[PDB]
Number of protein chains: 2
Amino acid sequence: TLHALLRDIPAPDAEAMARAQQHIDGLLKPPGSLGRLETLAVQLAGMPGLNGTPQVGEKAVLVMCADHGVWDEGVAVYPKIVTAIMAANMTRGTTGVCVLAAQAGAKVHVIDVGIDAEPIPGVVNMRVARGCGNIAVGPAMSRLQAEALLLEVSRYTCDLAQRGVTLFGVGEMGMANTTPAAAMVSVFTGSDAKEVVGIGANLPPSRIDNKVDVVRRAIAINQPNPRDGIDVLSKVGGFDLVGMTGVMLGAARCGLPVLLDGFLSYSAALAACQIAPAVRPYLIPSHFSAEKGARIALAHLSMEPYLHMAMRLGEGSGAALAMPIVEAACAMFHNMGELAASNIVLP
Amino acid sequence: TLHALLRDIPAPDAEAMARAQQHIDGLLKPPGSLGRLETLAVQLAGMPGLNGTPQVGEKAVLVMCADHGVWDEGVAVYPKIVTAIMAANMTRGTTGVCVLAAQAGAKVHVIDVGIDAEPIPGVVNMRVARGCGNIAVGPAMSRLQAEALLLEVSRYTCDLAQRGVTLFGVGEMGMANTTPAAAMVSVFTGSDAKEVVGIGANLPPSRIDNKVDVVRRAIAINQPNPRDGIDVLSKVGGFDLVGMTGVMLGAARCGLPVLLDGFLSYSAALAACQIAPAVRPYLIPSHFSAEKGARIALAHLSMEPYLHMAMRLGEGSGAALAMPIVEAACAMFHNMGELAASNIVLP
Ligand SMILES: O=C(O)c1ccc[n+]([C@@H]2O[C@H](COP(=O)([O-])O)[C@@H](O)[C@H]2O)c1
Ligand SMILES: O=C(O)c1ccc[n+]([C@@H]2O[C@H](COP(=O)([O-])O)[C@@H](O)[C@H]2O)c1
Ligand SMILES: Cc1ccc(O)cc1
Ligand SMILES: Cc1ccc(O)cc1
């Protein structure tokens, strides 16, 4: 049950983190000079599914795919079928995330959580429905549906741990999905929709105002409760957003790290942490999305991405791009020599 | 001759860059959505030693090692011998750069351009002298010495191209070397020394004022000419700084990319571009050094690092950390599918 899942997320291991910190301070560099590699290495040390030390075994990027009824409100530039096309492309290795995952030695799990098309062979099927409801006139989904999906995705994710996955990245694919992401960001952070509605997949400037109105209308009609994340997800989110949330809950329950991606992933992360604050220490940022609301969303999570790529593709592409960074923190930790063995004293 | 070298640096290939741009726009993503991977891929395309396309073959990080007489002015926290110790450690694979280079599949070339110790077996010997002169009372070196070293290093670097190196990173090791780097930054950018003098290798706050005075004194006594970079290097730089400059000149002459590292590398880069503006399109930033003057130096090069790690180790560690990013630009370019093959039309 979802209650049990949330309850049983482990706290970070303070003991391992102290040990990690002392090890790092003794490595063959001025103390603190590797900056955020150090802090990342200590963060990792504290994640119980890594067994007391910064390590990366196998890597999996989970790409949650779905369509949105709010497409019909004119907020997306690409035809609805692009979501289905791209999910099929994911099975052939031709996408941005696939290419960047291959570079990182990561496997990509393409999950259909609600594409409005025929099922795609070879894609993992968790489809709730053929696209979510149009958040401009009503809820994306029932609370039952959002709860079931979270629990489904969380279990899938934590099962990957038995196969030797120690690091996750989340991603999505869904035309129009920057609209619910913005709605959620607005609702969790209390920022006005005009501050958090971006151009998404190259929406023209003339169409922005409509998107802002649509976000405002979705929030007015649904009255999402900002202190109930599952309410927020179910009312003005999407199946993809819920899925990504589910990945974060599952990784956290497993005591393991998840790399965020971009703007969509930030919205999901806001929900994750609202639902369960104990998720927060397992989340690792990757890059700083070029999407307008990014700064606000990231500030509410108190996160500073490592990568400033002006990237806005989604798919988990940024998450993939950062996996080498996580690996570098571990290599630093395990493979550097020590000050003491060169007789270099702390000054 | 150094005149011939500088003269014969090639301009970037506009034709290849246009072709690269059109290819990238047709890949299976919204145009522009990979942001700085795109721009990096096009920058690469234009470097003539890469043969018309973004590619990475073998990778080499060149770590220029030397000692500085200005050590005697109380501007560094670690004993002078640390430079020699660490260069020896570089031969054993135990250093930050070694570990990060191994992660990136890069080879590290440890070059002694003036360590004040006995020569270290296994280190490439280009030593100009046993440490440079104390920039507080006089020049670091003669102009002849700075010219000879540049030319030596440039040739070494471009020779690595015959062995299949297509990407370089620069680094250094030298106690006290953040003092001349600051002096050079102050002189090239016209910023007051107080704005560009950092804590280096954990210099305590009580000792900062002395370091600022020392930079001011070095500039007052030497009167470096900001419009003659070789003058600036020879008077208030260091053998390590000159060497790194030489790596940038050699890579540019070869038509090939070099990754910058941190603050030291920025100072060298300022010199490189002053000496030869045609170097600039070959330089690629890695990370944003935690050193105080970083922002100013980087602004004068109009550069925005990809990585915000709060890193201040040097050694070429950041340069190594970014090589996977360069590789990702190429993988994007070569391995993504195309919009047209999925019948997705530009909207
Ligand atoms: O992750 C990001 O920051 C990002 C920012 C803008 C757009 N996207 C991607 O483009 C999509 C949605 O844009 P739109 O305009 O349809 O809302 C979708 O499939 C994405 O993952 C992704
Ligand atoms: O690259 C950097 O940004 C960086 C910033 C601060 C210090 N360092 C390193 O620490 C060294 C110099 O610091 P200091 O205080 O002796 O001038 C030297 O060997 C470095 O490469 C390097
Ligand atoms: C003490 C020290 C260690 C490494 C290094 O790169 C510089 C200084
Ligand atoms: C057109 C497009 C392509 C890829 C993608 O991830 C989103 C939209």
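Per Swiss-Prot, chain B residues shown: 3-349, in order.
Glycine residues also receive a Cβ, built from the backbone N, Cα and C atoms like all the rest.
Lifted from Swiss-Prot, the feature list:
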MUTAGEN   B:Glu174 to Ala  Decreases specific activity for DMB and adenine about 20-fold. Decreases specific activity 1600- to 15000-fold; when associated with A-317
MUTAGEN   B:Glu317 to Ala  Decreases specific activity for DMB and adenine about 50-fold; crystals bind substrate less well. Decreases specific activity 1600- to 15000-fold; when associated with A-174
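Looking at B:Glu317 (mutagenesis position) and B:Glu174 (mutagenesis position), their Cα atoms lie 5 Å from each other. There are 29 other CB atoms within 10 A of the CB of B:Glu317 (mutagenesis position), with all protein chains counted. Within its own chain, B:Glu174 (mutagenesis position) has B:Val65, B:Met66, B:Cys67, B:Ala68, B:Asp242, B:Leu243, B:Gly245, B:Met246, B:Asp263, B:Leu266, B:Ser267, B:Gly316, B:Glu317, B:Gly318 as residues 6 or more apart in sequence whose C-beta sits under 8 angstroms from its own. A coil conformation is recorded for B:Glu317 (mutagenesis position) in the three-state DSSP classification, outside any helix or strand.
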